[PDB]
2 protein chains.
Amino acid sequence: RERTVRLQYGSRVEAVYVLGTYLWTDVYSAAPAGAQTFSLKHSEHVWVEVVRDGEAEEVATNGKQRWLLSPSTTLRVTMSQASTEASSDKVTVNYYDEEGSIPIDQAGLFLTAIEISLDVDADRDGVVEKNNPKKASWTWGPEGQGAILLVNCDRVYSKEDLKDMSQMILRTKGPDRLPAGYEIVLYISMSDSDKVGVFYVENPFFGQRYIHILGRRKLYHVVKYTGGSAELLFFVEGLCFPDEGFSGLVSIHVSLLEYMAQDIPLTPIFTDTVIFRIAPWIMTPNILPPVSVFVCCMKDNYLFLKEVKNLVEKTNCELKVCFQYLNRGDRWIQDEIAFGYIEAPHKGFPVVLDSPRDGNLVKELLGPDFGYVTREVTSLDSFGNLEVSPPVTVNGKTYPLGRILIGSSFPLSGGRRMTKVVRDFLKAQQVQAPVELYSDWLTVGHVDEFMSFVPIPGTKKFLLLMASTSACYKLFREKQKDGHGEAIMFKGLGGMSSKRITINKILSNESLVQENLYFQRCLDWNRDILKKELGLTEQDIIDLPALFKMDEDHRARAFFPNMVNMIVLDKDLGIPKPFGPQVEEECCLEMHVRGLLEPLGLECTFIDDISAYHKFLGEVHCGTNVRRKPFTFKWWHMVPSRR
Amino acid sequence: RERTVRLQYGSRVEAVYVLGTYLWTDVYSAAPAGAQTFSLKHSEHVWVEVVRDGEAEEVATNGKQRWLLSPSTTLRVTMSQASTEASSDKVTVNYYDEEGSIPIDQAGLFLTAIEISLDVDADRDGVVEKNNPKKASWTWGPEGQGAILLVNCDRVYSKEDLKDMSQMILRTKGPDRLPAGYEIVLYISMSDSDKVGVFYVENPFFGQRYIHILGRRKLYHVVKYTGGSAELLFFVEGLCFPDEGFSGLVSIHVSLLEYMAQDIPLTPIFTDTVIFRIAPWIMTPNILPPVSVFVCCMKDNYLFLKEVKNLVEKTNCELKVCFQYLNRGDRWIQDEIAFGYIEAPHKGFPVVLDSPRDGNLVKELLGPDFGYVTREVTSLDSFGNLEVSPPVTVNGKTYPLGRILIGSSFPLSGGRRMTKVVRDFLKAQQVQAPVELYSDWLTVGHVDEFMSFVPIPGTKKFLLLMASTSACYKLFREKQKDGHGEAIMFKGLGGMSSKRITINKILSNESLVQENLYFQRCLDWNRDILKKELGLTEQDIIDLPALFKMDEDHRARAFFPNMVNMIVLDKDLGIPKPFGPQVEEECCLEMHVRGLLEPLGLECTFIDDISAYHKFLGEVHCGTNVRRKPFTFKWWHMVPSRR
Ligand SMILES: [Ca+2]
Ligand SMILES: [Ca+2]
């Protein structure tokens, strides 16, 4: 970087010189009008070239050389090392008249050279490197660079409270003090002031207290210069995730400012900039290793608790049991809480999004391990309506973190849709490239009512599981042909007994057959979008028998529990107990599902969440959610499409 | 694209088949419960494979082959040609019981195959190609693809009124009619509804009238299907330029919708999408060939008009003379009007931005050749505060259209800044990558007060011209040393005479010397930013003598006319007449400027815009602006950095 400095008449101009720049210097303007030629001297650590019309020549510390005075003859002045107290760094120009050799005047430059660098971990290893040449930019991918910031998800300071934030270090080198008239100022834009905050210890002699120096209402902070080789440590937090109007990028600047006079702005002499990207929220698909299983239910649903405990005991997972709250639905751990994570090179942790039904009065429950983000509406707004696929490749395009799936209605339908605020949030994270499905044919309207994903044991592959009414009707027709038409469903649910629902009764209900043909069309429409957007073929899909009843809005609710919404712990699947028709004293739905899944090495455990209620009307009163290990793939290594 | 279709019990399912897809077909669900095996027949133009667990085999039109009935045994159905009236396209499945060979039932698919494609000129040649595989995406650069839209800048319809818009053609092929229950609908999102509009002729039998079918408040339009090979022509306009919240991309969709039943949404069977990018507004730098010169001034400034006419007569340019208006400043053609252009593959034209001082009451003046865009505040908001550089390369990064330059204040200064709305507009155009300079040290605050660009004749190169107070003081000191100190300025301006301003008087004014040293610091700060951001060296810069007086706010106004703001017509420069000190009956400022410029082949004509006012207080009462030919480089071939 070249900087312009002009000599002053009969004077020694004084300037700070910042390493990494050089000075092009006008000697002509300072010359007496009657002057003809000039000569120069300079100190050992100042390098001086005379540049005449683009051509440069190095000049000795004390030579006698003379040059003609011209506007087109200038100096180039360079220094490679910072000044100390022992330094006298200078360049002096002597001016001569017609009959020369005794100088008629002189003008000079007294220089104080300093190093100033605002440093961050741009190469993404967790350490703050010295002056990364790419630190002012942010690029995606394996070879990409620039620093990463985490949102503070827990919400005078202690250093321990700042332990998870990003480090930024102002590194300087110079003599005891800067010359009179200079200050160093750290600053941000008004726009970024609600995106970021910065902390440091303003007064280290009096203690370790970290104070917030940049953020809301504070756009700049003057930092004291200390001599020698010094480092000032700053901690930086993100205040919010990327969103519709915010890309995720923020900048922080330091400038060396020169005082000119009263009522005149200070001149930025040198400015150094770093950029951060705020890490996106990332959802964990069912193929990732489970860590903890969270369940909610009424205290007295004993079979559910006992059977979930037994399932989790087959695994290395921990079980966390939660009960119902006044401000939350009966499924809240599934519907109101979404499990995800954030990661930077220096740290990462799980982050839960919370959208309580009635608002807040759970952070206590989840524990200190989690970041916790709460929102400031239809049933499609539930996190039961959010899923994420395993990593996929679609027509050559890789989605290494998978793709988020959101239930919606058809564009021209006038139907329900997840709120724009949430849709825009998910889109803005960019790394999960969301896809909208069709859930609005369901009364509740959640994608988790019709689909899930499971890993295939012993492989890196996975299956899409789809609810299928066609599979159920085929199974029931087969059992009827076999002489089982009188087989009864809902055995043991006393509140269903008077209905006497059998295979015969279901198959002869004409309107119900027609409703379920239509629901199968809805399922198939989704099947096609999923195959297209996830790059799946029919060999990647298993159909589980399902059956629905229609409401007045022509929307579906489960006739018997939806088996597709299951607890996935690697090879072990907790599957809602269907209460299907009994054939030879086994549920034909359970037997059919085992016959589909078990050959693939999946182990099925049926979990009864409805017996405590004595009947099933389409509503489930329990919920589960799983904290999983993050992807091994670093999100910053992705190269998302541009917007 | 694979689509799921299931056969219906004892029936022939009827479906439309869209070319470019294929059907995976469930035959199992339609089978009688007591059925064991199936066979199939199909017509000549329907291709059928039996797929058993991923492995496919082609099946003849009439074979006798049988297969076991299984859920995992399906059909894949393909058609390569659209149906006609002569077609009977079908596939029929026969079902058999245990002791087989006479069918116990049959289910079938009657197919109507059609071609449906929404086509645009995505390969950017001006013609609408058939179904560009990339039409649903928009990519930058030489190899980039996707269609381009112009903003309608002039603001039942005639085709002639639509002549400049983009064409979009729905191409179909099929029989006389679609089966009952299907319609074709063109549509856009609510979000895009204020960005775009679409026109077509709804009733061609009754005339050519083009009606607006998509846009504000109209999100969809049902289009009538005609048989055979048909094309429907649509014209598409952009309603606005890219801005802070709008990337410039818009999408248009067509879907084939299937009627299900009353009070149920229609099912999109097939959807085709095209994307357009709205062309950005592009500013023309001084190096581009001049077409027309526009000037404004009071009717009686005769010397200005005479001398501008003489200048333009040396060129092939046309002169357009404008006078003053009640709602506009005296410089309005310079300050209130910015000349730029837009371009698409099929058309382009010049587009003026207008920001009248007092608002609108000029479009008449500019003529039908121009698009005209009017805005819906400090002096920094003027277009005199906007410039654009010639094409530059900066550290390997090419800016083939140049970079826009905007005057501002220092970040921490609390000074004036161009309004966010305009800054965000210029940034959003993306292709000119704007740079902020420091103009707020000037009373008026316009970059055109201190800098300009000129081409170097006979070359592809250019110069940056900078105002320099140091150059003026050096010249005046030289003339004083030569015995010319009593040389008077402002000769012929009677309202200046009593001041008796000479070289001596200027040089001995101590406070004025100090003010101008400070203004030179301001100029040099800009010099450094320009060298950095435009990739310039000192050999690319010429300094023109300038002098300023300071106001109460410590801001600069011209002491004598600023020569840097000049009319640039290739080699010919109209330069404001400075009225400098006369030495040997020539202005020493004019002679000095000629000595700088003329050796490079530039021809200087000094234009007197101030004599009609009898004095000069720092304000100029005339303005000029030039319509130039657009760049040869197509903006869509640029690859701008991502945001
Ligand atoms: Ca590092
Ligand atoms: Ca074309």
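Sequential numbering from 1, following the chain as shown.
So this one's X-ray crystallography, 1.6 Å, going by the header.
Cβ atoms are placed via backbone N, Cα and C, with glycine included.
Residues or ranges marked as active site, nucleophile in Swiss-Prot: B:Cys622. In the three-state DSSP scheme, B:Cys622 (mutagenesis position) falls into the coil class. Around the Cβ of B:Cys622 (mutagenesis position), a 10 Å sphere holds 22 further Cβ atoms from the protein chains shown.
For the recorded site, B:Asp125 (Ca(2+) 1 binding site), the DSSP three-state label reads coil. Within 10 Å of the C-beta atom of B:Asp125 (Ca(2+) 1 binding site) sit 10 other C-beta atoms, taking all shown protein chains into account. Marked as Ca(2+) 1 binding site by Swiss-Prot: B:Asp121, B:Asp123, B:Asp125, B:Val127, B:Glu129.
The Cβ neighbour count for B:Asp121 (mutagenesis position), using a 10 Å radius and every protein chain shown, is 24. Record note (Swiss-Prot) on the mutagenesis of B:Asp121 to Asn (Swiss-Prot position 123): Mildly reduced enzyme activity.
Quoted from Swiss-Prot, the note on mutagenesis experiment B:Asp161 to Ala (Swiss-Prot position 177) is: Reduced enzyme activity. Following the DSSP three-state reduction, the secondary structure of B:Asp161 (mutagenesis position) is helix.
Among the mutagenesis experiments that Swiss-Prot reports, B:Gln334 to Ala (Swiss-Prot position 350) is described with the note: Strongly reduced enzyme activity. Contacts of B:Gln334 (mutagenesis position) defined by a Cβ separation under 8 A and a same-chain sequence distance of 6+ are given as B:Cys296, B:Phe383, B:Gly384, B:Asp448, B:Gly623, B:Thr624, B:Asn625, in order along the sequence.
In Swiss-Prot, a published mutagenesis experiment is listed as B:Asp354 to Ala (Swiss-Prot position 370), annotated Reduced enzyme activity. Under a cutoff of 8 A between CB atoms, and with a sequence separation of 6+ in the same chain, the neighbours of B:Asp354 (mutagenesis position) are B:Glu336, B:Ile337, B:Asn360, B:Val362, B:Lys363, B:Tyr372, B:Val373, B:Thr374, B:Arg375. The secondary structure of B:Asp354 (mutagenesis position), as reduced to three states from DSSP, is extended strand.
For B:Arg357 (mutagenesis position), the same-chain residues that are 6 or more apart in sequence and have a Cβ closer than 8 Å to its Cβ are B:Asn327, B:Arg328, B:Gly329, B:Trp332, B:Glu336. Record note (Swiss-Prot) on the mutagenesis of B:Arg357 to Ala (Swiss-Prot position 373): Strongly reduced enzyme activity.
Under its mutagenesis annotations, Swiss-Prot gives B:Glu387 to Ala (Swiss-Prot position 412) the following note: Strongly reduced enzyme activity. DSSP assigns B:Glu387 (mutagenesis position) to a strand. Residues near B:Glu387 (mutagenesis position) in space but far in sequence (CB under 8 A, at least 6 apart, same chain), listed by position: B:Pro285, B:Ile404, B:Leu405, B:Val447, B:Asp448, B:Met451, B:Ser452, B:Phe453.
Here the residue is the original one, but Swiss-Prot notes a mutagenesis experiment at this spot, B:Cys622 to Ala (Swiss-Prot position 647): Loss of enzyme activity.
Within 8 Å of the centroid of the Cβ atoms of B:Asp121, B:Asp123, B:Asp125, B:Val127, B:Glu129, where the record puts Ca(2+) 1, the same chain has further Cβ atoms from B:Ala122, B:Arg124, B:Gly126, B:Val128, B:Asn132, B:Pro345. The recorded positions near ligand 2, defined by a Cβ under 6 Å from one of its atoms, are B:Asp121, B:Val127, chosen from B:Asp121, B:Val127, B:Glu387. Geometry remark: B:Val127 (Ca(2+) 1 binding site) versus B:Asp161 (mutagenesis position), CA distance 19 Å. On the backbone, the CA of B:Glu129 (Ca(2+) 1 binding site) and the CA of B:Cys622 (mutagenesis position) stand 50 Å apart. Gap check: B:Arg155 and B:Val156 flank 14 missing residues, and their CA atoms are separated by 16 Å. Rounded to a whole number, the C-alpha distance linking B:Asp121 (mutagenesis position) with B:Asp161 (mutagenesis position) is 20 angstrom.
Within the same chain, residues at least 6 positions away in sequence whose Cβ sits under 8 Å from that of B:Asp161 (mutagenesis position) are B:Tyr210. Straight-line distance between the Cα atoms of B:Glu376 and B:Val377 is 13 Å, even though 5 residues between them have no modelled coordinates.
Under DSSP, B:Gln334 (mutagenesis position) is assigned to a helix (H, G or I) in the three-state scheme. The distance from the Cα of B:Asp125 (Ca(2+) 1 binding site) to the Cα of B:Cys622 (mutagenesis position) comes to 43 Å. Around B:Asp123 (Ca(2+) 1 binding site), the same-chain residues at least 6 positions away in sequence with a Cβ under 8 Å from its Cβ are B:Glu129, B:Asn132, B:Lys134, B:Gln145.
If you look at the deposited chain, B:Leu361 and B:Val362 flank 4 residues with no coordinates, and their C-alpha atoms are 9 Å apart.
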